[PDB]
Amino acid sequence: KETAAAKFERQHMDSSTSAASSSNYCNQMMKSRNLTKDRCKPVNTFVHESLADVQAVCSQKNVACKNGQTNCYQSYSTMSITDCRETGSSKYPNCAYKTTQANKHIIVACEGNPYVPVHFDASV
């Protein structure tokens, strides 16, 4: 099945663009990554950086995860992110997102060997 590592790239990485360039980024991106296959994913964040730079977060600042888990990491640096929030007009299968671009610190959950990002926790 797809790995938690691969899932994360699919759901959260967007190295092809430096920022969202239009209000439709989210609608376009949530669809083509398959996040709207079974239901409207209510919220999702895309990171507009190198895979390598996101993977490095696993050896940055250790912080507790919002759920109390202790395998979270916070980026020393701010990163180009795209926030996607479902809209009041959202109706499955026509999922609708509000697109919000920001530069923030990203907090991820890391697991395995190689020890990499498996979960996007929050942006701070």
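By the numbers in Swiss-Prot, the shown part of chain A spans 27-150.
Looking at the header, which is where the method is noted, we find X-ray crystallography, 1.5 Å.
From the backbone N, Cα and C atoms, a Cβ is placed for every residue, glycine too.
Its Cβ taken as reference, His38 (mutagenesis position) is surrounded by 21 other Cβ atoms within 10 Å in the chains shown. The active site, proton acceptor feature in Swiss-Prot is assigned to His38.
Positions annotated as active site, proton donor by Swiss-Prot: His145. Sequence-distant contacts (6 or more apart, same chain, Cβ under 8 Å) of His145 (mutagenesis position) comprise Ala30, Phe34, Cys91, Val134, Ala135.
In the three-state DSSP assignment, the secondary structure recorded for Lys33 (substrate binding site) is helix. Sequence-distant neighbours of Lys33 (substrate binding site) (same chain, 6+ apart, CB under 8 A from its CB) are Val144. What Swiss-Prot records for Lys33, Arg36, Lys67, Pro68, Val69, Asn70, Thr71, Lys92, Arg111 is substrate binding site.
Under the heading of mutagenesis, Swiss-Prot lists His38 to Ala and annotates it as follows: Loss of activity.
Among the mutagenesis results in Swiss-Prot, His145 to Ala has the note: Loss of activity. The residue drawn here is the original one.
The substrate-binding residues named in the record, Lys33, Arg36, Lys67, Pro68, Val69, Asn70, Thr71, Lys92, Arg111, extend over a maximum Cα to Cα distance of 22 Å. The secondary structure of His38 (mutagenesis position), as reduced to three states from DSSP, is helical.
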